[PDB]
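Just below is one structure, and these are the notes that go with it.
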Amino acid sequence: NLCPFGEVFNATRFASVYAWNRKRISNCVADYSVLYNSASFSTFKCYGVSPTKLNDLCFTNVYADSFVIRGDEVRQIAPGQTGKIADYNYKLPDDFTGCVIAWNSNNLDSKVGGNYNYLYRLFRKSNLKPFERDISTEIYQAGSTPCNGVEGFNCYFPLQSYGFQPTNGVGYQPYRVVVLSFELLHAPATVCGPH
Amino acid sequence: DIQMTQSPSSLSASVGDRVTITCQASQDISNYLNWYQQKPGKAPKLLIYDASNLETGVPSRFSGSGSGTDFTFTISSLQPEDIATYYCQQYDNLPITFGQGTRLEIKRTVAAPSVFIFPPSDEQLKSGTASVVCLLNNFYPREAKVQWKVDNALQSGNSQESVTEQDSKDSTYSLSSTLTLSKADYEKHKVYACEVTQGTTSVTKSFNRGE
Amino acid sequence: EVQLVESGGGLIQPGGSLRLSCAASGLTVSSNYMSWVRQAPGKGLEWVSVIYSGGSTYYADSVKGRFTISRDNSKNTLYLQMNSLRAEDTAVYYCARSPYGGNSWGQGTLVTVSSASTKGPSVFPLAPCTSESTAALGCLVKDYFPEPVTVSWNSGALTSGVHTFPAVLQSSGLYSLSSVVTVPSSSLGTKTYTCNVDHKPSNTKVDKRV
Ligand SMILES: *[C@@H]1O[C@H](CO)[C@@H](O)[C@H](O)[C@H]1NC(C)=O
Ligand code: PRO
């Protein structure tokens, strides 16, 4: 059984970053060469492992987290980074073991007239913990007066749309991101490289 | 960094004129651009947010347009109270960056200054310095010659001038000139005169130190 | 509804430290994106620093490693700690809600970085030597440092006809400005006139009848 990376990387649709998707990868042979050897990926950054050595290693499980952000935010998907995405949407731990893979998805995720279906969280009182997800849509209280669920002055809907049009600057173009995290618990190693 | 190039640096226009300022971003900023009005000695006030949206309370003569790199700000019919410096700002990318500003000046009809002259106070003379002040009140244009005369002798490089911000009701300027002398020199002379030249007319206000 | 009031401005020696305060009402500082922006005399606007609600902080390259942004929740106050100050840091410093949320700015506070000493102003009457139907009275604000001073008349009750001039840097290194008011000559013996002068950098207020 080959690991279902096809379903991860070649999926028709991707998650918004605030509602980022996680897929557990288990009980399979993981050929990482189809990935690291590819010209398809403009980010391929590995932490606590060497990408060239991936086909040699076994892990308890692999998790594939996936979502869309804009080009200029891809740098935030790395350990020790801060910003609206890292702080309020998707957070890697300082001691991350895994790989960050990204590619430009302008051709799929932009639309003439703008694609507004991808959202991120703009307002949040505190930073996310690593691998935390917040899909809440409570009106954000920016003053001393309670909002009572009503959008207005000092009372902000917490989510904002990206506006992806194909002729956007690359900083404003959509990028698909896949985060592979590797766990090596005191348990059987179910995900092994072919070699 | 994203650079914001603003045009023009300064413009001069009449009341009622349509005024157009451009801003160009060095890379895509979507519609995340703000326009501010700054009147001297005050904070910038937001006029237009997200390229085209009128801030609540702002007159409808103000408008903006654009998306991407090219932006315009328009005053449909310039009012006297629109004398200010105008700034564009891109806010969605760090570092946040502003245009260099457009200083907006008003053209109007010529106006003759009301001229006043003030002798040094007794209080100040005790200190051992004499300041003589000449005031040019509510005039246009900006440019006027102010000359100091002490017993009909033309002073040079011992006075300083400052001009007020262009008035927001009547579009006139005002100028104060201060002549600075030692106490010894002030008592050496009798007649102190400030000469104001606009065009081919000169107006001189004076006082006699004795009287 | 929102009020942002900056304070802490004044003269500080090169290499000195200064902490600015921004007291907020009508928003919660710790719940918002809050920025400092500065404006050097007669120059443009320069963004300095931001703090996010979650606590992330960012700095303009020009202030990197010297300035720290912070807040106190209980006082509902934003701070800017300025260390290792240089002449180029001379500016009006503004606090603002920026870059997201309702657009609000404070009135600003002027910071002067100079090797000189603080000097309070001398206030002298500017008075004419039957008068013309329009008479002028004034106040000369001599030999002060640093900027700025503010002038009002009769505790701000008189505003019509007032021209408070910009200051000039005299060759001695001290500032001087004038404030004049034109009034009807018939009131010169009935009404009373006083210039109210404030030099906050020296903590001095001068009220002088003319
Ligand atoms: C996705 O599909 C392409 C074309 O069929 C294939 O070359 C590629 O390796 C697939 N990606 C993965 C991760 O299996
Ligand atoms: O897996 C791959 O090779 C393709 C390349 C872009 C989308 N995923």
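Residue positions begin at 1 at the first shown residue.
Looking at the header, which is where the method is noted, we find X-ray crystallography, 1.7 Å.
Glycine is no exception: its Cβ is also placed from the backbone N, Cα and C atoms.
Annotated features in Swiss-Prot:
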type    : residues                                  : note
DOMAIN  : A:1-194                                   : domain 'BetaCoV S1-CTD'
VARIANT : A:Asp72 to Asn (Swiss-Prot position 405)  : In strain: Omicron/BA.2, Omicron/BA.2.12.1, Omicron/BA.2.75, Omicron/BA.4, Omicron/BA.5, Omicron/BQ.1.1, Omicron/XBB.1.5, Omicron/EG.5.1; complete loss of interaction with host integrins
VARIANT : A:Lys84 to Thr (Swiss-Prot position 417)  : In strain: Gamma/P.1
VARIANT : A:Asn107 to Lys (Swiss-Prot position 440) : In strain: Omicron/BA.1, Omicron/BA.2, Omicron/BA.2.12.1, Omicron/BA.2.75, Omicron/BA.4, Omicron/BA.5, Omicron/BQ.1.1, Omicron/XBB.1.5, Omicron/EG.5.1
VARIANT : A:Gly113 to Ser (Swiss-Prot position 446) : In strain: Omicron/BA.1, Omicron/BA.2.75, Omicron/XBB.1.5, Omicron/EG.5.1
MUTAGEN : A:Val150 to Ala (Swiss-Prot position 483) : Increased resistance to neutralizing antibodies
VARIANT : A:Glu151 to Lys (Swiss-Prot position 484) : In strain: Beta/B.1.351, Eta/B.1.525, Theta/P.3, Iota/B.1.526, B.1.1.318, Gamma/P.1, Zeta/P.2 and Mu/B.1.621; May enhance affinity to human ACE2 receptor
MUTAGEN : A:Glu151 to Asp (Swiss-Prot position 484) : Increased replication in human TMEM106B overexpressing cells
MUTAGEN : A:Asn168 to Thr (Swiss-Prot position 501) : Reduced host ACE2-binding affinity in vitro
VARIANT : A:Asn168 to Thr (Swiss-Prot position 501) : In strain: 19B/501T
MUTAGEN : A:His186 to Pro (Swiss-Prot position 519) : Increased resistance to human covalescent sera neutralization
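Here the variant positions are A:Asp72, A:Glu151; the one with the fewest Cβ atoms within 10 Å of its Cβ is A:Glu151. Among the recorded positions A:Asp72, A:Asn107, A:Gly113, A:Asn168, the ones whose Cβ sits under 8 Å from a Cβ of chain B are, in sequence order, A:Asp72, A:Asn168. Checked against A:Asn107 (variant position) by C-alpha proximity, the recorded positions A:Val150, A:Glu151, A:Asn168 yield A:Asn168 as the nearest.
Taking Cα separation as the measure, A:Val150 (mutagenesis position) is nearest to A:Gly113 of the recorded positions A:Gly113, A:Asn168, A:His186. Here the C-alpha separation of A:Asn168 (mutagenesis position) and A:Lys84 (variant position) works out to 20 Å. The Cα atom of A:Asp72 (variant position) lies nearest to that of A:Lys84, taking the recorded positions A:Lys84, A:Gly113, A:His186 as the candidates. A:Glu151 (variant position) has A:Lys84 as its nearest neighbour among the recorded positions A:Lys84, A:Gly113, A:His186, going by CA to CA distance. Of all the recorded positions listed (A:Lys84, A:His186), A:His186 has the fewest other CB atoms within 10 A of its CB. Within the same chain, residues at least six positions away from A:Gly113 (variant position) with a Cβ under 8 Å of its Cβ are A:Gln165. A count of other CB atoms within 10 A of each Cβ picks out A:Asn168 as the most crowded of the recorded positions A:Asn107, A:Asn168. Around the Cβ of A:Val150 (mutagenesis position), the number of neighbouring Cβ atoms within 10 Å comes to 8.
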